[PDB]
Amino acid sequence: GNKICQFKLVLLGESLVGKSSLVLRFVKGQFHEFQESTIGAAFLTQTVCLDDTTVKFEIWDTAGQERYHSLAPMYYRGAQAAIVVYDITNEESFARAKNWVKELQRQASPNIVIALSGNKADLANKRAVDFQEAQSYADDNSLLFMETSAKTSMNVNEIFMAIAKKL
Ligand SMILES: Nc1nc2c(ncn2[C@@H]2O[C@H](COP(=O)(O)OP(=O)(O)NP(=O)(O)O)[C@@H](O)[C@H]2O)c(=O)[nH]1
Ligand SMILES: [Mg+2]
């Protein structure tokens, strides 16, 4: 197909849940066991083929540490989609993700497409967040949910493509 679409996507979530790893996996096909905490935000782009449309993602990978919270609107204002990420081995990171969802629903664009990534799914032997519980939470709040693993690549391209399809 010859159609071309471009959308702005932002990743939000508690520090260490794997936002930069998810983006690096999707954009560069890389995964680093040792990834330094992001300062402010990082920016990357990736273009994919969806049906007869070429979709380019402009991705803002935000730093999740609390000291950067006040910068968040600079990154999510104007975003057409967001991926809120938590770590399936850490319930507090899941609670933090719910508060990011609330902030987006109240302060971001009214028509933003919000996805929820239960990341580090490869560490299911240390699970702290029940899959069905997270799926129900996502369903009830109109969020596109998938468990992902930036480490193994599980559902990484899938979550970005599912978002593209809904934009
Ligand atoms: N097992 C596993 N480790 C992962 C996964 N995704 C990220 N990690 C690891 O978790 C750590 C932090 O990842 P990183 O992507 O930097 O997290 P972040 O959410 O960007 N942190 P910040 O918000 O501070 O920038 C790294 O050691 C990374 O290798 C995953 O899917 N599985
Ligand atoms: Mg990061």
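Residues 15-181, in that order, are what chain A shows, numbered as in Swiss-Prot.
The deposited model was determined using X-ray crystallography, 1.5 Å.
Cβ coordinates are placed from backbone N, Cα and C, and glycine is handled just like the others.
Counting only same-chain residues six or more apart in sequence, the Cβ atoms lying under 8 angstroms from the Cβ of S34 (mutagenesis position) belong to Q49, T52, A56, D75. According to Swiss-Prot, the mutagenesis experiment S34 to N carries the annotation: Increased interaction wih ATP9A.
Here Swiss-Prot flags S34, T52 as Mg(2+) binding site, drawing on experimental evidence.
Its Cβ placed at the centre, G54 (mutagenesis position) has 12 other Cβ atoms within 10 Å. For the mutagenesis experiment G54 to Q, the note given by Swiss-Prot reads: Strongly decreases ZFYVE20 binding affinity.
Following the DSSP three-state reduction, the secondary structure of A56 (mutagenesis position) is strand. For the mutagenesis result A56 to E, the note given in Swiss-Prot is Strongly decreases ZFYVE20 binding affinity.
Among the mutagenesis results in Swiss-Prot, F57 to A has the note: Strongly decreases RABEP1 and ZFYVE20 binding affinity. The residue drawn here is the original one.
Applying an 8 A CB threshold to same-chain residues 6+ apart, the list for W74 (mutagenesis position) reads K22, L23, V24, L25, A55, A56, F57, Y89, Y90, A93. Record note (Swiss-Prot) on the mutagenesis of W74 to A: Strongly decreases RABEP1 binding affinity.
Here Swiss-Prot describes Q79 to L as a published mutagenesis experiment; the accompanying note says: Loss of GTPase activity. Does not inhibit filopodia formation. Taking Cβ-Cβ distances under 8 Å and a sequence separation of 6 or more, the neighbours of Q79 (mutagenesis position) in its chain are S29, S51.
Proximity of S84 (mutagenesis position) to non-local residues of its own chain (separation of 6 or more, Cβ distance below 8 Å) is seen for none. According to DSSP, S84 (mutagenesis position) sits within a helical segment. Per Swiss-Prot, mutagenesis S84 to E is noted as: Phosphomimetic mutant. Loss of GDI1 and GDI2 binding.
Long-range Cβ contacts of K116 (mutagenesis position) within its own chain (separation 6+, distance under 8 Å) are none. According to Swiss-Prot, the experimentally introduced change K116 to E is described as follows: No effect on RABEP1 binding affinity.
In Swiss-Prot, a mutagenesis experiment is listed as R120 to E, annotated with the note No effect on RABEP1 binding affinity. In the three-state DSSP scheme, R120 (mutagenesis position) is classed as helix.
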- Select, from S34, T52, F57, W74, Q79, each of the recorded positions with a Cβ positioned under 6 A from at least one atom of ligand 2; if none does, say none. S34, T52
- Message: Which one is it: of the mutagenesis positions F57, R120, which Cβ has the fewest other Cβ atoms within 10 Å in this structure?
- Response: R120
- Expressed to the nearest Å, what is the distance separating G54 (mutagenesis position) and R120 (mutagenesis position) at their Cα atoms? 22
